[PDB]
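Trainee: Following this message is one structure expressed as structure tokens.
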Amino acid sequence: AXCXX
Amino acid sequence: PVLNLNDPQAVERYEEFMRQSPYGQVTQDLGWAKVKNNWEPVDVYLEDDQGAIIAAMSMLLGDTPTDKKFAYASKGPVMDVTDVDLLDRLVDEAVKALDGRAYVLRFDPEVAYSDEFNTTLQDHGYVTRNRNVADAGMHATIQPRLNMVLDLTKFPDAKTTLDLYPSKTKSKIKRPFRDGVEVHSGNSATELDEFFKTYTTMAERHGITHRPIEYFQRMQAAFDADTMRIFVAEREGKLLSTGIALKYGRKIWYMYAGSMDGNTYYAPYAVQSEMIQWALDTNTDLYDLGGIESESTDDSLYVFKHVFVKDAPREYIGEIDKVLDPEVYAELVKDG
DNA sequence: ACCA
């Protein structure tokens with residue numbers, strides 16, 4: 001959830 | 001057509017289109033389904049009159065608190081999405097393949113935002129998520145919409161990383177190497193363990209969430225060492241910082257990083273320098289440092305990445321939603 | 001304080 005990827 | 005994943009000849013044909021397209025993305029490669037092994041893959045393509053693939057969409061289906069799946073084509077499709085008539089045909093194929101199991105098909109291609117493109121997408125019935133949700137920050141979208149991308153085609157005669165930069169930045173880059181930092185690279189279990197130690201250490205330090213090691217192991221098993229490379233910076237046997245970079249299509253993408261506590265001897269600058277060098281050595285068009293929150297010196301993401309990218313951040317069109325079940329869509333998605 |  002946090003950087004995407 | 002829909003891709004039969006149990007047909008190796010079809011799969012190799014699909015992969016060869018993906019790997020050679022200038023629109024190719026690692027997250028659209030079929031190997032990405034192996035990374036995202038908790039999602040269900042559904043892949044479609046279009047053929048021209050000769051039967052050659054000219055457009056492909058790799059989707060992954062995820063669960064929701066409703067009866068419906070969320071279907072997501074990460075940085076897809078692989079085609080010129082500004083050719084919206086062609087996009088409607090490919091999305092039409094994707095919708096038939098989904099068979100009413102998903103409430104939305106979302107794709108977030110790496111194409112610049114523009115008012116005219118946004119208006120066209122909306123005219124064709126898509127719901128777009130970009131400047132209308134900007135106030136919710138970097139995580140208003142799944143992937144960051146603002147990205148720091150180094151255009152290496154502006155420097156056709158650059159031989160080394162330092163050839164890209166003003167004297168003041170040259171100094172910054174030279175610093176870790178002068179002070180003994182050395183970087184090696186590879187894609188074995190050894191480097192993965194080195195990355196993971198720095199990754200979990202950074203994660204605990206910033207108080208953020210982090211992926212299990214099996215995520216990265218699956219990614220290592222899916223991609224060869226000419227596609228995925230882990231860079232490891234040390235000083236005299238001491239582990240300092242790492243980064244994972246993926247080379248695919250027109251870009252090398254710096255996707256994951258970690259660094260130990262305390263003094264790193266500017267090792268993160270040395271990792272970047274070697275990742276950029278890889279891009280130069282393979283004549284790659286772009287080096288993508290990935291997302292920022294805002295183009296502002298208050299954003300530590302932008303400040304660090306601004307050392308390597310003096311051009312403006314690229315701003316993409318964001319998320320494009322083909323709404324299939326509007327009642328569930330309104331329940332699960334807020335339009336800013 | 002910053003080096004996701």
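Numbers run from 1 along the shown chain.
Quick check of the header: X-ray crystallography, 1.7 Å.
Using the three backbone atoms N, Cα and C, a Cβ is placed for every residue, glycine included.
What Swiss-Prot records for this protein is below:
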MUTAGEN   B:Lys36 to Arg (Swiss-Prot position 37)  Reduces activity 200-fold
BINDING   B:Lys36, B:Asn37, B:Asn38, B:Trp39, B:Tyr103, B:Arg211, B:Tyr215, B:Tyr256  substrate binding site
MUTAGEN   B:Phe70 to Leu (Swiss-Prot position 71)  Reduces activity 2-fold
MUTAGEN   B:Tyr103 to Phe (Swiss-Prot position 104)  No effect on activity
MUTAGEN   B:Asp108 to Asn (Swiss-Prot position 109)  Reduces activity 200-fold
MUTAGEN   B:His139 to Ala (Swiss-Prot position 140)  Reduces activity 5-fold
MUTAGEN   B:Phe195 to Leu (Swiss-Prot position 196)  Reduces activity 4-fold
MUTAGEN   B:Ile208 to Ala (Swiss-Prot position 209)  Reduces activity 50-fold
MUTAGEN   B:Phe304 to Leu (Swiss-Prot position 305)  Reduces activity 33-fold
MUTAGEN   B:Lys305 to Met (Swiss-Prot position 306)  Reduces activity 200-fold
MUTAGEN   B:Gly318 to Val (Swiss-Prot position 319)  Reduces activity 20-fold
MUTAGEN   B:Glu319 to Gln (Swiss-Prot position 320)  Reduces activity 25-fold
Trainee: Among the recorded positions B:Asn37, B:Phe195, B:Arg211, B:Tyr215, B:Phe304, say which ones reach under 8 Å of chain A by Cβ distance, listed as they appear in sequence.
Mentor: none
Trainee: Using a 10 Å radius around each Cβ and all protein chains in view, which of these recorded positions has the most neighbours: B:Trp39, B:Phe195, B:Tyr215?
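Mentor: Going through B:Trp39, B:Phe195, B:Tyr215 one by one, the largest Cβ count within 10 Å is at B:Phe195.
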Trainee: What is the interatomic distance between the Cα atoms of B:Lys305 (mutagenesis position) and B:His139 (mutagenesis position), given in whole Å?
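Mentor: Just about 18 Å between their Cα atoms.
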Trainee: Any idea of the Cα spread of the substrate site, B:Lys36, B:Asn37, B:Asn38, B:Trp39, B:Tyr103, B:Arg211, B:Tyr215, B:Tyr256, as a max distance in Å?
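Mentor: The widest Cα-Cα gap among those binding residues is 31 Å.
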Trainee: Which one is it: of the recorded positions B:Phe70, B:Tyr103, B:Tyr256, B:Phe304, which Cβ has the fewest other Cβ atoms within 10 Å in this structure?
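Mentor: Sparsest of the recorded positions B:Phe70, B:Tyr103, B:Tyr256, B:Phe304 by Cβ contacts within 10 Å: B:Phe304.
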Trainee: So if I draw a 10 Å sphere around the Cβ of B:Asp108 (mutagenesis position), how many other Cβ atoms end up inside it?
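Mentor: Looking across every protein chain shown, the total is 25.
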Trainee: List which of the recorded positions B:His139, B:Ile208, B:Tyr256, B:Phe304 have their Cα within 10 Å of the Cα of B:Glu319 (mutagenesis position), in sequence order.
Mentor: none
Trainee: Using C-alpha positions only, work out which of the recorded positions B:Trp39, B:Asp108, B:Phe195, B:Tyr215, B:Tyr256 is nearest to B:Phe70 (mutagenesis position).
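Mentor: In terms of Cα distance, B:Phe70 (mutagenesis position) lies closest to B:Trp39.
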Trainee: Could you tell me the C-alpha distance between B:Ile208 (mutagenesis position) and B:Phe195 (mutagenesis position) in angstrom, no decimals?
Mentor: 17
